[PDB]
Amino acid sequence: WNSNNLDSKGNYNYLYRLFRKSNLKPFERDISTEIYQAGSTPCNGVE
Amino acid sequence: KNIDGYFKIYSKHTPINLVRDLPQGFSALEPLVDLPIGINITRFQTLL
C-alpha cells in the first residue's frame, strides 16, 4: 500500500541498497556497513 | 542447524562409560525445539 500520504513529508529515513557484490539469497539481510569498492585500491572504509 | 528461519535442536540425555571420547554406539536424536528467529549464526561460542 502507499506510504506517500504519511511517510512522505521528503523522507530520508527509508533507505535501500544501491550496490551489493552479489545478489541476495532468500530472506538474507545484509546489515554490513561496508562501503562498495569499485576499485582495486582499498577504500579502507572511507569513500 | 539453521534451516528456513529455524534454528533446531536434537538431544539425548544419555549415560556412558568412557573418559576419552564419544563411546561407540547408536542413539537417534529426537527434536526438542525450533525457534524460527531467522538469525544466521555463522559462528558460535559455548558458555562454561
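Here Swiss-Prot sets the residue numbers for chain B, with the shown residues being 195-242 in order.
Each Cβ is built from the backbone N, Cα and C atoms, and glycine gets one as well.
One natural variant named in Swiss-Prot is B:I210 to V, and its note says In strain: Omicron/BA.2.75. Taking all protein chains in view, 9 other C-beta atoms sit within 10 angstroms of the C-beta of B:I210 (variant position).
Among the natural variants in Swiss-Prot, B:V213 to E has the note: In strain: Omicron/XBB.1.5, Omicron/EG.5.1. The residue drawn here is the original one. For B:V213 (variant position), no same-chain residue 6+ apart in sequence has a C-beta under 8 angstroms from its C-beta.
Mapped onto three states, the DSSP output places B:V213 (variant position) in coil. One natural variant catalogued in Swiss-Prot, B:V213 to G, is accompanied by this note: In strain: Omicron/BA.2, Omicron/BA.2.12.1, Omicron/BA.2.75, Omicron/BA.4, Omicron/BA.5, Omicron/BQ.1.1.
The note that Swiss-Prot attaches to the natural variant B:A222 to V is: In strain: 20A.EU1. In this view, B:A222 (variant position) is surrounded by 6 other Cβ atoms within 10 Å of its Cβ, with every protein chain counted.
Annotation of the mutagenesis experiment B:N234 to Q in Swiss-Prot: Increased resistance to neutralizing antibodies. B:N234 (mutagenesis position) carries neither a helix nor a strand DSSP state and counts as coil.
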Long-range Cβ environment of B:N234 (mutagenesis position), under 8 Å and at least 6 residues apart: B:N196
